[PDB]
Amino acid sequence: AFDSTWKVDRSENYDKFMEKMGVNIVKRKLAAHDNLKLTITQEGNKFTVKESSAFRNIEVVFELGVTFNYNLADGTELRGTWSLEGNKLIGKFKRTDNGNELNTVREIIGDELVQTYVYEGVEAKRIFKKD
C-alpha cells in the first residue's frame, strides 16, 4: 500500500492536459515520454518521496495537510496539499504561476498506482506499475 518503487507504464491524455497548462511541444512530449520512478518512504507522518526521471532526481518531503510548492516533470509550480482520505492520497493543488486548480488523486488498484490529474476540468490518467 503506497510505500514502494512505482514506475510509469502508460500515460493517458497527458499531452492534452499539459496543452491547457501552457507548455512547449519539446517539454510537453518529454513530460509524456518521462520515465518517472516514485519511491515513497514514510518518515514520521511525513512522506519522503524520491522522484527519479529523465529530467531530474528530486527527494520531496511532504507532511499530511501542509501547503507547499510541488513541481512535476518539466516546469509546473503547484501551491497545495497531499491529504489521506479512504485509501487515497488526494493532491489538492493550484498553480502559483496562474490561480487555476490542479487535482491529483493517488490510489492503489491491486498493484498499480493510478494518478488521475484534473486541471480546471481536463482528465489525464497515468498508470504506475511496481518497478
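Chain A is numbered as in Swiss-Prot; shown residues: 2-132, in order.
For this deposited structure, the header notes the method as solution NMR.
Including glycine, each Cβ sits where the backbone N, Cα and C put it.
Now, the feature entries from Swiss-Prot:
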- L39 to G: Reduced stability (MUTAGEN)
- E64 to G: Localized reduction in stability (MUTAGEN)
- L65 to G: Reduced stability (MUTAGEN)
- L65 to A: Reduced stability (MUTAGEN)
- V67 to G: Localized reduction in stability (MUTAGEN)
- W83, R107: hexadecanoate binding site (BINDING)
- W83, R107: tetradecanoate binding site (BINDING)
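Comparing Cα positions, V67 (mutagenesis position) lies closest to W83 out of the recorded positions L39, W83, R107.
For the pair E64 (mutagenesis position) and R107 (hexadecanoate binding site), the Cα-Cα distance reads 15 Å. Taking Cβ-Cβ distances under 8 Å and a sequence gap of 6 or more within the same chain, the neighbours of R107 (hexadecanoate binding site) are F3, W83, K89, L90, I91, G92, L114, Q116. Taking all protein chains in view, 21 other C-beta atoms sit within 10 angstroms of the C-beta of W83 (hexadecanoate binding site). Taking the Cβ of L65 (mutagenesis position) as reference, residues of its chain lying under 8 Å away and at least six apart in sequence are, in sequence order, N46, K47, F48, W83, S84, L85. Long-range Cβ neighbours of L39 (mutagenesis position) (same chain, at least 6 residues apart, Cβ-Cβ under 8 Å): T6, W7, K8, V50, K51, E52, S53, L114, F129.
Look at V67 (mutagenesis position): DSSP puts it in coil.
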